[PDB]
Amino acid sequence: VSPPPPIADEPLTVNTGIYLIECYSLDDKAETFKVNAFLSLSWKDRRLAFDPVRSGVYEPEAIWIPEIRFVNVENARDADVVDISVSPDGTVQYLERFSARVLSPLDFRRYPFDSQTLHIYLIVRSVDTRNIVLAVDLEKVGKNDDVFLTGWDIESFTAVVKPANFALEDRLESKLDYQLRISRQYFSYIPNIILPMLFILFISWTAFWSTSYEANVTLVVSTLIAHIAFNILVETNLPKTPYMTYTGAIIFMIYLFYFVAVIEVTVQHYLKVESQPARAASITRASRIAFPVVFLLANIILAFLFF
Amino acid sequence: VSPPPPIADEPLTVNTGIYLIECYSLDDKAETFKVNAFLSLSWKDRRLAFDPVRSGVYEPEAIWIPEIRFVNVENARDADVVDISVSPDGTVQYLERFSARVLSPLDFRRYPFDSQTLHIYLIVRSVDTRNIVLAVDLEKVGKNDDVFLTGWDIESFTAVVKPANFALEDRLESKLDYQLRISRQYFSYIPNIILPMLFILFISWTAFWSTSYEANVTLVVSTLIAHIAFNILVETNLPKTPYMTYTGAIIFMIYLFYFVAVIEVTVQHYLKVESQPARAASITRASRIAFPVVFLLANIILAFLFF
Amino acid sequence: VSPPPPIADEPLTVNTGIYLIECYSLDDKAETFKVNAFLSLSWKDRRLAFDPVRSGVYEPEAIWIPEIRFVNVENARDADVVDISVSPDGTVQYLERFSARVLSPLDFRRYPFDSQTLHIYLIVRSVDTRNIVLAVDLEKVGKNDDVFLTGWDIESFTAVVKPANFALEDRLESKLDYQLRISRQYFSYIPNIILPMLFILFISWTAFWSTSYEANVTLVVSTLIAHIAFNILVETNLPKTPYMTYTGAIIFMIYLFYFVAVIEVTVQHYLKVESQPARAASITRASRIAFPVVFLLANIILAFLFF
Amino acid sequence: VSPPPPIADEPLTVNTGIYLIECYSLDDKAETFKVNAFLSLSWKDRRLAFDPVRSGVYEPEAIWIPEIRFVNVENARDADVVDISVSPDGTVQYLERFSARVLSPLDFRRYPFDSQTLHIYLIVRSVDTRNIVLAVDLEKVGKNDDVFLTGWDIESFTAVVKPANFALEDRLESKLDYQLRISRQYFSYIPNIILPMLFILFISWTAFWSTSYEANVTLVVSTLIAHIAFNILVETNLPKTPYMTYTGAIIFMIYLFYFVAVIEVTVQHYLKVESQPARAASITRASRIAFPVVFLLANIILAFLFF
Amino acid sequence: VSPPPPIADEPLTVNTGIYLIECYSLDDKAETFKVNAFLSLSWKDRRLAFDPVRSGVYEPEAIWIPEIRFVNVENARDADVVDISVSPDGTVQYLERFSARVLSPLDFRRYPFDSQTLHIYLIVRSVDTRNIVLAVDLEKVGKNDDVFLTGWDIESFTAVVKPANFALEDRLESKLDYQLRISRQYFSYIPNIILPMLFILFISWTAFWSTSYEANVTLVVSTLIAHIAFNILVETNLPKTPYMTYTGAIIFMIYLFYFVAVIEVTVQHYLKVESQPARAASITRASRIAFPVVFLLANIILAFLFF
């Protein structure tokens, strides 16, 4: 059935909204997330007019539901219409429970302190008889009172009718932009990734307050092994990230500091075996303060360069 | 076919129940579990009335089965109707074997001693001619006499007709709440996760009853490596859990105690090499009792703070 | 088309059988296995009677094939009928190549020496006009002459028409029980899991025939690390098993023996440094024989308690 | 539409062939491989005869394509007919691009030097009016000029019309056998699996040219840890293989040699501490040559027993 | 509906193009990548001619869309037509949003400095009434202004109408070649794979500036363990690659250099214990410069042999 033509040849406005239900999948490796939600559409048409008797109501296929199609989805959405209603004044609104995979990029520049923006794009199948324009119902758009992206904080949930569109579309269409900006609770990462990685480094550094090579070399190289094994343990948390992250920059600094610690221990032993205990003691005493200070500085510059 | 209108314009009650069969999938990482079960529905209608001859019986599509739709499912349920029957007094009951993924959150605040509640939500496609209300058949709802969630204990299986519903639904509907509360057999975890993690720590602590740095540092750092490798081994059991768990809090305490053990061994060696054997002996003898006592205390406070 | 009514109002018997082809998937983590097989059904009906000319034969949908439905399947079976035949005396037999996931529990109480029983359940959609009862064709049921569950031994393949059924079914139905009991070739596990796990333990024990603490502690703790790493290597073989297995009990005994070995080495060093070489020598010499004997005993009790 | 009856009541021959395109999936763990290929069928029928005008040609469903069904497939093939043609003399040949998972067993008796045979089985739905027999078109069967199973060498690609068939089929059918025999390029495995595994063993053996227990025990047990970690690294390459492989036999020999090396180092230290330096020196000097020679011998017997 | 016959019996040209949207999946292990894109087709037909009134426009099935079929796809593409338009002069162009898995080989000869070429192949279902030839619309073909293969650089995106085709096709068809040549940002790999692998090697080499066997052997073998563990950590980045890669050649050189380092340390200790300190000092001093120089040389030859 053709869409109802406008009375005054004015573009038809459709009020669309989403109330998220489950955001269950966040596949960082696949750079996608799977969401279940109730898509609500409102089209004002002069059809199925109601009489002042037995009112309040219809059919799943007999009423023209406009073609609302997502853009950034892997496959076509698995939709299931739940309710279809028509306002007797002529405002047909219907809600469909749909499951959809969303193809959105997650940048981990600032993991685990990241704050990302999931994106959903909407388009319509405009027809020559009547153009279709999209708006957003503020009273309808919202987020679930449920778990709501467990382990994340929903910072904002906004919609913008972006006039921009890809050049392939010969005509111009008002692509609709749902942007959901979410931060991450970073607290658990402090004792699960960051603090032990520093404890191992400090165990490495305590080799300076020692003086025996056979113990310094063990205390440094074994803690290097511990750090590598802990990196193996942590890499299940981290995603693939083919680019220089922030954690991937701290970890490189830590490898570099293990290298410098080994270099120092070797130089101290070489000086002390070459009958120069004075210089060896001097360099060890200097590094006792130098290493933590250099580490603190390097982390400060790293943070300011990434934040 | 339209649902049978009420004789006295009273809401139609439907007796619904589930007898679980297989709960085979418990994908902790995906925060979902897949269940197979027999959904049984009972609608009282004045249709297909039976005669006192050749009674006891029908069709899969010729009889109006009410639209029972789950809420918290990834995709629409993969149903397969098994039996359809009608009581000659007018009570049509039918059972459908359905497979369904369920999107429910599992909180691991208290893993492995957790006790969670799986949730199933039911809604109907109410029509204006006759409203639909849902109840629960106690004689029909039940759990399988089979394996019944292997590795778990089914504490309770209850149903509540919650008047609450999400604000998107313009009308009001009686969403139906199946809550299945299950505890976990925690015994195997005691020798598979907890006890070896303590054995390694005690091997670390036995470095206090020693007096040689070249052996204390080995005995501590190598056991740190052993603990990290054992954490790698155990993390297959644990799920992702982007939040401070209970095991994730014991493990942090253990990393902290390895740090303090290394700090002590270093201080003892530094004192003993700086011609103060008395203070070194005193601190070692004190820590021999201090470390186990502090560990026991810290676990007590950790348990009371998590339980 | 309705099933043919009985001539003498006697229940209709159906001869059913399965000849397995591929058992390709054995997903221990998912507690399921995927099997491909030829399901053969034989129903005796007075339809499509043959004449003594051009005999020996039909249609995929024009002949009533009884509704044979599996019970313990994740999704409905992916069937594909291959042959449909009718015996001129009136015995229609047809074979369908079907792929099916089977939801069966595998208990690893006795891994790797386990001997499990896969289960397939069959039910029919009995109609009021004529009841349906199921039997088994011994001449038709069988297992593939092919690989036949590679790495397993098929002990038995039997069928029982169990009168028992779940209480949800209001009527009584003769659920059909295919039980396939299979043992496991355990030989490869002896050099792949068990023997190296003992070699590492013996390397740990050879620390008793030594007398230097700096070497005993290395030889014990490094072999503890080796054992943990080997456990990591082996856990790909083992499934999740949320319960105390047999291998999971040997491994706990091994962790306990590493703990006791460390305790002994520490006590021996403490005695020998406290000017009591006699008692230290006595305890070391005693443990040289005590440890292997205690291990052998503990394994004997463990086996008798698990077998 | 019924197949064309024979003119002289002779069995109908069908010329079938496959030109492989992609063999993309080789899931060793699942014991299956997924292949894309063009299945070409040629049936000679007296239908759609061509006239000497506008010749050279049809329809996807109006012409009887014989039921060619694979046997060893997980699910039914995902076919897509590409071209359908009929020779004016009466030889209709058509090619369908089909994707199919194949359930074939891969035996790793001789990994990585294995040479396996993938198998595809073909059957037809023979009808009583005219029997169907299958042959092979040599001019049509072939392998892709493309990558062609990357990392493998296609040794042979042959077809045999095996008269044998499973006993379930009441009649006799000529099951068609495509066997594709492929060897493996084993070169990369020499530096990726085999050579480092020997380098670690040689590092272990260099403990004989030493004389200090505190260094011999480290050099042996730490290399045992290195070997276990390298086995963890390599096990991603190896498949599950629930049976004694060839690599799984070298690795057992290597564990045994680590055990014997530890035993020797302990015996040498015990002799040298028990005031018998002569015997300790003798046993060390003997083992310096004994260990490599025994290893070379044992590998020779292992190869002859597996090859 | 038959395709429109040519007016002058000339082959019909179709202008086809692709504007990529998401290249979300790059499954190196599966040797495939999944892409979402808008396929745009332009066929010039003398149908649906427009009048100079209410112009600018149609139907999804009433207009003959030519059969454009990809070649190198796992399954048939999951298409969804978005827009269908006809130019009043007679140039019908339509765009379909399609999701497709692409089976293309990725060679990692030069990982991580690789530069690969993804391939898409197009064919048509040519009919005898009118032949079909394919061209490319430069103004339509393009790549997304979006993320555009995150972690990769799109070097080129070209199309060639290759006259070549596989020999199975009895006729000749103009297979269409989209080749997308993409390089990889290799920077992050320098601190994530390459630099730490060298830091560990340098820590190994600093054993030459030492003189105690009990420390040299620890410093070398423990760093061998660290290198193996780091290889385990890195192998998540690397794909399966059953062939001698470039990283897989550096890693072999590194294992070889660990072997030579152990051999040297053993020889130095053996010389120094055999009352030849002069030769031991000479060989150690020589290797101090020999090892880094040999490593630099070997990397140069390795690069020139792989680049």
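What you see of chain B is 47-103, 108-357, where the numbers are those given in Swiss-Prot.
Even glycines carry a Cβ here, placed using N, Cα and C.
DSSP assigns B:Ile244 (mutagenesis position) to a helix. Long-range C-beta contacts of B:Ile244 (mutagenesis position), restricted to its own chain and to partners at least six residues apart, with a cutoff below 8 Å, are absent. According to Swiss-Prot, the mutagenesis experiment B:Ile244 to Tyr carries the following note: Marked gain of function, with a ten-fold shift of the proton dose-response curve towards lower concentrations.
For B:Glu264 to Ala, Swiss-Prot lists a mutagenesis experiment annotated as follows: Decreases cation selectivity. Decreases the binding affinity of TEA and TBA. Nearly abolishes block by Cd(2+). Within the same chain, no residue at least 6 positions away from B:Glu264 (mutagenesis position) has a Cβ under 8 Å from its Cβ.
One mutagenesis experiment named in Swiss-Prot is B:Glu264 to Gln or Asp, and its note says Decreases binding affinity of TBA.
Of all Cβ atoms in the protein chains displayed, 24 besides its own lie within 10 Å of the Cβ of B:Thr268 (mutagenesis position). The DSSP secondary structure for B:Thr268 (mutagenesis position) is helix. Here Swiss-Prot describes B:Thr268 to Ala as a published mutagenesis experiment; the accompanying note says: Increases the binding affinity of TBA. Weakens block by Cd(2+).
The Cβ of B:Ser272 (mutagenesis position) lies under 8 Å from the Cβ of no residue that is in the same chain and 6 or more residues away along the sequence. Here Swiss-Prot notes a mutagenesis experiment, B:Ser272 to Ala, with the remark: Increases the binding affinity of TBA.
Of all Cβ atoms in the shown protein chains, 20 besides its own fall within 10 Å of the Cβ of B:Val284 (mutagenesis position). Recorded in Swiss-Prot as a mutagenesis result, B:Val284 to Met carries the remark: Displays an increased sensitivity to propofol but not to desflurane.
Here the residue is the original one, but Swiss-Prot notes a mutagenesis experiment at this spot, B:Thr297 to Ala: Marked gain of function, with a ten-fold shift of the proton dose-response curve towards lower concentrations. Also shows slower apparent rate constants for activation and deactivation. Displays an increased sensitivity to propofol but a decreased sensitivity to desflurane. For B:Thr297 (mutagenesis position), applying a Cβ distance below 8 Å and a minimum sequence separation of six or more within one chain yields B:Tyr161, B:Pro162, B:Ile243, B:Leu288. Annotation note: B:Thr297 (mutagenesis position) sits in a helical segment as assigned by DSSP.
With respect to their backbone Cα atoms, B:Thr268 (mutagenesis position) and B:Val284 (mutagenesis position) stand 24 Å from each other. With 4 residues left out of the model between B:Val103 and B:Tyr108, the distance spanned by their C-alpha atoms equals 6 Å.
By a Cβ separation below 8 angstroms, chain A lies close to these of the mutagenesis positions B:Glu264, B:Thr268, B:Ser272, B:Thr297: B:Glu264, B:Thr268, B:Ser272. The subset of mutagenesis positions B:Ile244, B:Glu264, B:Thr268, B:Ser272, B:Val284 lying near chain C, with Cβ atoms under 8 Å apart, consists of B:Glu264, B:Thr268, B:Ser272.
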